[PDB]
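J.: Got a structure here, written out as structure tokens. Questions coming.
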Amino acid sequence: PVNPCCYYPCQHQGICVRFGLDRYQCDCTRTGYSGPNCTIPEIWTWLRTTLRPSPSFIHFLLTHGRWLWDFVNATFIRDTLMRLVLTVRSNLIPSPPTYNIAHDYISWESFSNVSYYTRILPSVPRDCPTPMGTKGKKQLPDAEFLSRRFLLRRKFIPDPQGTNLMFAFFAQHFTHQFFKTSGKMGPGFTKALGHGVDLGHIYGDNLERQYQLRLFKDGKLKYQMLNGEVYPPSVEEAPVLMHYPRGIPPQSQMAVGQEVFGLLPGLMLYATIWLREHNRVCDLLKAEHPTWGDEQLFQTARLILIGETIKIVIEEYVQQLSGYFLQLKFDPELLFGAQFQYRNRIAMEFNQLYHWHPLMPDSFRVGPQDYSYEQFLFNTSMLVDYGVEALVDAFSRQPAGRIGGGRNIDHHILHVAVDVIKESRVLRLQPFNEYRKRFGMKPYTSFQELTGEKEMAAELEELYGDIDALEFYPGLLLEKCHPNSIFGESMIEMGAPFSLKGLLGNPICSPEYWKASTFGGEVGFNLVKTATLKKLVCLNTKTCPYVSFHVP
Amino acid sequence: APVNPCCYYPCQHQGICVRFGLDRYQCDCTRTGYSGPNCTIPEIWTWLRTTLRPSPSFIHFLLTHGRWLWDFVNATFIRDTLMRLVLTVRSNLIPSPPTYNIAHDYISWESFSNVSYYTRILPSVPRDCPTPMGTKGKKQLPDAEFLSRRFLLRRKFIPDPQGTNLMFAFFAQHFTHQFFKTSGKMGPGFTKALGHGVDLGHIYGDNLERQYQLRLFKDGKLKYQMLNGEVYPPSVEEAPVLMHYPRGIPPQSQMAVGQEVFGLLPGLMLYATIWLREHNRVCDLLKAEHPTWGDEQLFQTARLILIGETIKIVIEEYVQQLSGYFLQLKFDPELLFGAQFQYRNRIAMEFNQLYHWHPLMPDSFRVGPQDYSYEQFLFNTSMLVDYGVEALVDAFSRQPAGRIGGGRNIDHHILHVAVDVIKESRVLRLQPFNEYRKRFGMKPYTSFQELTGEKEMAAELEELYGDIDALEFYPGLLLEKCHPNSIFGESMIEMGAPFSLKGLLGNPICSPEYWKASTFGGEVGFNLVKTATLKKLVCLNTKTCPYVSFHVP
Ligand code: HEM
Ligand code: HEM
Ligand SMILES: *[C@@H]1O[C@H](CO)[C@@H](O[C@@H]2O[C@H](CO)[C@@H](O)[C@H](O)[C@H]2NC(C)=O)[C@H](O)[C@H]1NC(C)=O
Ligand SMILES: *[C@@H]1O[C@H](CO)[C@@H](O[C@@H]2O[C@H](CO)[C@@H](O)[C@H](O)[C@H]2NC(C)=O)[C@H](O)[C@H]1NC(C)=O
Ligand SMILES: *[C@@H]1O[C@H](CO)[C@@H](O[C@@H]2O[C@H](CO)[C@@H](O)[C@H](O)[C@H]2NC(C)=O)[C@H](O)[C@H]1NC(C)=O
Ligand SMILES: *[C@@H]1O[C@H](CO)[C@@H](O[C@@H]2O[C@H](CO)[C@@H](O)[C@H](O)[C@H]2NC(C)=O)[C@H](O)[C@H]1NC(C)=O
Ligand SMILES: *[C@@H]1O[C@H](CO)[C@@H](O[C@@H]2O[C@H](CO)[C@@H](O)[C@H](O)[C@H]2NC(C)=O)[C@H](O)[C@H]1NC(C)=O
Ligand SMILES: *[C@@H]1O[C@H](CO)[C@@H](O[C@@H]2O[C@H](CO)[C@@H](O)[C@H](O)[C@H]2NC(C)=O)[C@H](O)[C@H]1NC(C)=O
Ligand SMILES: CCCCCCCCO[C@@H]1O[C@H](CO)[C@@H](O)[C@H](O)[C@H]1O
Ligand SMILES: CCCCCCCCO[C@@H]1O[C@H](CO)[C@@H](O)[C@H](O)[C@H]1O
Ligand SMILES: C[C@H](C(=O)O)c1ccc(-c2ccccc2)c(F)c1
Ligand SMILES: C[C@H](C(=O)O)c1ccc(-c2ccccc2)c(F)c1
């Protein structure tokens, strides 16, 4: 008998429980729907859905009428909407977390074993006819082929939103604190046990490593002076494990939180800015609290940067990426009246989705000089050569490529996308259309409806066989972009919930922690409350370059 | 030279004392409902609320009186209304996410994330204070041992007036030893029970490897053995798990269970046997319903069912007995679905102190005509299989347990534990009993007599401590006067309840996300939880059904 749950019978988040040898049951508890497949709505569920304007309609209003938005951004209504975006978006992400690579059911082990990435939809039952359940071909498209046909960059397509490399590297740096797949354990396993903005990519994903990077004086982090400038310490001074190519000596490697950050000047640039920033804040506190020791200085410094990080991400990073006219705001207090759980768990779907590799350019222009991937990648000297200001101004001026759209991943890193597709299949992620529905969208009815065109659509169709067999990642990247946008509808509708929950679900956002004393007084508190990308860079550099997420 | 201003505990109503400069301090009264330098000026509403709040003692009275009136209420919707009130009101007293730990008397990411630490409600007494308790009392605290033989040592056995028995005393020990599991290797303030709550790790193991060792790996079942045609935990030979049995005891005589320490007492191993029986039983109920299920899902779903069974019996029978209320307590996770509640819990060190209910233990253990001594009971690897579950359950269910509050009621055989508790309290540098009184919404004692309710002990305690404001946390709890005909006094309830209710309702299975019939494998597993009962727990797992209760007949 075919596993009845391969048909994904239960709608609206209802749970498909298998009974007997051939039956199944949908647990529609609190779905707002009744019936065998959770399809008969309640009068209230019926209104709400039938009155909800499409994602596209909303996106429109948010990116138009600058004049209207200007007023709004100046009234209490800005908060009202910000609170709405926050709650509405978050309800989509389950808390406490549900399934993991090992359990497609709730279990104490899933709830407690933090080494697993969680997942929103259980996997495609291993006993289904096809790889995606019931539809599609018995074999899925060669990952590599699929990668060269539709993802490979032919000619560079820049992002129309004006996003640059300063933002592209910020995203890479940022996300690599919570996405840290255990190579030793396999897919579905993470080393980033903080599952969120713990700033472990600065301090270490484990206590020992933290102690190694710590100066143990004034709460300061170790470092070194080169050209009279401050840079991360050497692997010699701070004997921490880093991933540098064989043959590179300790004395020649810089020690930072994330082991992998040595493979790119853009990453190590950001590691330098934040190391600079931690020690700076350590001084502000010491002045205020001479009685404080190293630990408390260190500990309070870390909480301040965590707050700084969450602010800049919401108000500048996400502001850029959304391209909204509504002025986003970071105020943990808008949630103090809501029923919100300050807890977060990195989902595997979120890791797939954040493989924004198409951002990377064809080359890296640093002034009159233009560097190749082969000159940029692994270059252990470019940062100290140019210095923070020089690289920040550079990345801030060079445009980053479009994310959504198709065929815009530079050939040098196209292997990553191939791997992402293969991993998706190991994890046995459900079809793109299932996630569409799961995140409140209607599933695509044709490959053309998805792509918005006819060439690719037709080939994808002849490859997948059924739109209902289109995979999660390919579907996200090949889906048509919103007009003049960096990506399309799905990336926002699916990525935002995961994103907003992970920022607001941080314990420092809870009323219990959001107190001036948590940060060491008004001083530390305002550092958080007023954090800004320019301040972050500029208060830590001899001069202040063009610093922005938008290309000039 | 300048005395740490925070040794004076300046900030009232939960305001935080932040030290500034070399000699200043500041109180963070953010959201305390009080303003001012020391968080002392209330807001109109805070003022009303406090000035209109009837005392703990008044409330306790109403709750234990007017049965006929309680009988009517218990039958209206008014029972849920109050149950929800008790739940929310009680819980707000416990911070979430957690705050301080033995290492940080400030909020920090490490405290928030390092789960090896027990948390704490009040930061320690600054190491730079004049006296050990801050500002008051003598420069040296009472000898722990002395203090223990004068006021805590049992002269004559005082039974609990509430009718609590050994079935309950052992249930409490078994239960609490799943979340209280101090790391001997790491020292005080460190726990091995990383579940920080009702994870049933004292059945399954506090770590994955141990779990795998105890698992049969068939039908989701747990390993076990047949002795006298009855089921008992497997041998350490069969399930090579580390247990704490004195050197010299054959492994052939060691039973392997979740909690390493449960071999020290027939009462503990009795309960480990009932639950092992119960897990496998539920495994069968599910397999029947889901033939397609594998071992893991059977195992996993079985464990969630017993976690629910455990939380129900604790609230409706265990806490019902202990409180002695006429209001019929209820376990319905749904009463909290409208409240702002965080489904998260973290074991506090103060909770560990408070739960050292050692005075419950009797002078000897009567099992029928036979009466056993501590030397025949403790570490007796054969009494359980000899007598069997039914025989011991009926026994413990009939023998009364001793009063907890009051003083002079800890049997000499285990009085050392209380001595250690007092010494540890000082390592952790817990604040004075009066501080916690206030912290949990009570007015601090003004005299040793007001606390004890008499004059003899009071006067000696006074010449020992010097100031009531120097009375330590644990001694204060045990020496404080009991509510009339109660097992303990006001503080044990007002302080222990918040910690307790939060830890039961803060379990993830109580969240709307998990409280679904599918979480338990269908209506079947769901009702097992919804209808759990002490008698069913025992009796559905024993050839016969003995007198089984938390109340002595
Ligand atoms: C010079 C450009 C970059 C290079 C050389 C690069 C290379 C890689 C490689 C090799 C992997 C490792 C796993 C695999 O082989 O599948 C990977 C994974 C990943 N990359 Fe990049 N990447 C770059 C930029 C970015 C950017 C701009 C982002 C977007 C924020 C990003 C996001 C990710 C994510 C989230 C993962 C998975 C991390 C994990 O599971 O631990 N990468 N990248
Ligand atoms: C036969 C009776 C019992 C004996 C032999 C006994 C013995 C002990 C001993 C030796 C300690 C170990 C640490 C120390 O030496 O300070 C201890 C701790 C403890 N006991 Fe008991 N106990 C008994 C009954 C109970 C009961 C009835 C309860 C009440 C529920 C209880 C609650 C506790 C708690 C919570 C701890 C601390 C656990 C930890 O920190 O890991 N004990 N007990
Ligand atoms: C609920 O969904 C099921 C499955 O989608 C529908 O019934 C059939 O179920 C069998 C076995 O699961 C499948 O092989 C078929 O594909 C389904 N047939 C059809 C026509 O969909 C069923 O119609 C749905 N029930 C209700 C009440 O909507
Ligand atoms: C979290 O879950 C993983 C996966 O089960 C655990 O790792 C396994 O542990 C068992 C028992 O120690 C080993 O036999 C396996 O080799 C491990 N598998 C993997 C993929 O590493 C891990 O130990 C769990 N962690 C905790 C803290 O419970
Ligand atoms: C690492 O980056 C440095 C630049 O910071 C590279 O050296 C420069 O190479 C360009 C050629 O494109 C020359 O015009 C510059 O004069 C060089 N400057 C210095 C200071 O060497 C270096 O070649 C890069 N390393 C690798 C392996 O490509
Ligand atoms: C706030 O509480 C303090 C301490 O209980 C009161 O007086 C302080 O006394 C301590 C010990 O003698 C000294 O360290 C301080 O210098 C005193 N206070 C201050 C503010 O410096 C103080 O009067 C209380 N303030 C109010 C308004 O009640
Ligand atoms: C949780 O905190 C404890 C206490 O700091 C950590 O244990 C210490 O770890 C350091 C670094 O490995 C050692 O030098 C000490 O010997 C340890 N102290 C104790 C009392 O064991 C522990 O490693 C932390 N655990 C995690 C997972 O972060
Ligand atoms: C362990 O408990 C058993 C009872 O289960 C003890 O054996 C009994 O001891 C009493 C008094 O000592 C005798 O009157 C009974 O005849 C014994 N009963 C049985 C079934 O043997 C045993 O002595 C205890 N072990 C220790 C070391 O004290
Ligand atoms: C004002 C009262 C309006 C009630 C409208 C109820 C319409 C419910 O429409 C529902 O749509 C699903 C898909 O077609 C079906 O599976 C349900 O049987 C059907 O009732
Ligand atoms: C306006 C024409 C259709 C009106 C249908 C109104 C039905 C009232 O809806 C009620 O909703 C409750 C949950 O919200 C259910 O428990 C009740 O059974 C249902 O009757
Ligand atoms: C605030 C806004 C919204 O909820 O509409 C929003 C928030 C977050 C994202 C976002 C999506 C994917 C990765 C990172 C950020 C996004 F695209 C849009
Ligand atoms: C329900 C009731 C209440 O809140 O009043 C209640 C709840 C829990 C306890 C309790 C106190 C200390 C240890 C274990 C349980 C208690 F004594 C009373």
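In order, the residues displayed for chain B correspond to 31-583 in Swiss-Prot numbering, which applies throughout.
Recorded method for this deposit: X-ray crystallography, 3.1 Å.
Placement of Cβ uses the backbone N, Cα and C atoms for every residue, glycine included.
Residues or ranges marked as domain 'EGF-like' in Swiss-Prot: B:32-70. The active site, proton acceptor annotation in Swiss-Prot covers B:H207. Quoted from Swiss-Prot for the published mutagenesis B:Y385 to F: Abolishes cyclooxygenase activity. As annotated by Swiss-Prot, active site, for cyclooxygenase activity applies to B:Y385. Residues or ranges marked as heme b binding site in Swiss-Prot: B:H388.
On this model, are these features tucked inside or out on the surface, and what's nearby?
T.: Sequence-distant neighbours of the domain 'EGF-like' (B:32-70) (same chain, 6+ residues past either end, Cβ-Cβ under 8 Å): 76, 155-156, 158-160, 164-165, 461, 465, 468-469.
Sequence-distant neighbours of B:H207 (active site, proton acceptor) (same chain, six or more apart, CB under 8 Å from its CB) are B:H232, B:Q289, B:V291, B:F292, B:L298, listed in sequence order. In the three-state DSSP classification, B:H207 (active site, proton acceptor) falls within coil.
The Cβ of B:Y385 (mutagenesis position) lies under 8 Å from the Cβ of B:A202, B:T206, B:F210, B:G526, each on the same chain and at least six residues away in sequence.
Taking Cβ-Cβ distances under 8 Å and a sequence gap of 6 or more within the same chain, the neighbours of B:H388 (heme b binding site) are B:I440, B:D441, B:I444, B:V447, B:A448.
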J.: Could you give the number of helix, strand and coil residues in the domain 'EGF-like' (B:32-70) as assigned by DSSP?
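T.: Split into helix, strand and coil, the domain 'EGF-like' (B:32-70) gives 4 helix, 12 strand, 23 coil.
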